[PDB]
Amino acid sequence: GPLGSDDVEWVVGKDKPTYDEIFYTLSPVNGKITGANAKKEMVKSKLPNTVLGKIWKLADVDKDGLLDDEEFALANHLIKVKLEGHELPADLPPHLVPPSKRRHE
Amino acid sequence: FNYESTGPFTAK
Ligand SMILES: [Ca+2]
């Protein structure tokens with residue numbers, strides 16, 4: 001088997017339970033929620049429409065219009081991190097890309 | 001009718 005597997009830790013998974021409880025309260029269907037309820041969270045966090053698009057762009061790598069529990073966790077993280085007073089680089093590093101959506105060349 | 005472009009935010 002592979003022992004020396006280069007698998008970078010997804011820093012979003014550290015506070016995922018929290019975004020999970022927020023994900024399940026927006027009515028998840030088969031592991032995804034509608035962008036309407038995500039939109040709702042986003043606008044509750046008082047982020048400008050420009051920043052809203054920023055977050056979506058960074059959260060949904062494949063752009064399937066729906067947010068998986070993984071994707072919403074990432075989005076939610078960016079959101080609350082903005083509320084923390086942090087800013088976003090607006091670029092997606094490999095340790096932010098979901099394991100099942102990432103490539104490394 | 002609700003319709004988006006590249007997300008529910010980036011609608012024109
Ligand atoms: Ca997605």
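Numbers run from 1 along the shown chain.
Every residue gets a Cβ built from N, Cα and C, even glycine.
Positions annotated as Ca(2+) binding site by Swiss-Prot: A:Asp60, A:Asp62, A:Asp64, A:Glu71. Taking all protein chains in view, 23 other C-beta atoms sit within 10 angstroms of the C-beta of A:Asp60 (Ca(2+) binding site). Taken residue by residue with DSSP, A:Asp60 (Ca(2+) binding site) is part of neither helix nor strand, so it is coil.
Positions annotated as domain 'EH' by Swiss-Prot, on the basis of sequence analysis: A:15-103.
The domain 'EF-hand' annotation in Swiss-Prot covers A:47-82, and the record cites sequence analysis as its basis. For the domain 'EF-hand' (A:47-82), the residues of the chain that approach it from at least six positions outside its boundaries are 12-13, 15-16, 18-20, 22-23, 26, 28, 31-35, 38-39, 41, 88, 90-92, 96-98, 100-102, judged by C-beta separation under 8 angstroms.
Taking a C-beta cut-off of under 8 Å and a sequence gap of six or more, A:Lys39 (mutagenesis position) has these contacts in its own chain: A:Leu52. In the three-state DSSP scheme, A:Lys39 (mutagenesis position) is classed as helix. In Swiss-Prot, the entry for mutagenesis A:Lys39 to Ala (Swiss-Prot position 468) states: Loss of interaction with MICALL1. The structure shown retains the original residue.
Close to the recorded Ca(2+) site, the chain also has A:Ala59, A:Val61, A:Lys63, A:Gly65, A:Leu66, A:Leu67, A:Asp68, A:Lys101: residues not among A:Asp60, A:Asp62, A:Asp64, A:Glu71 whose Cβ is within 8 Å of the site's Cβ mean position.
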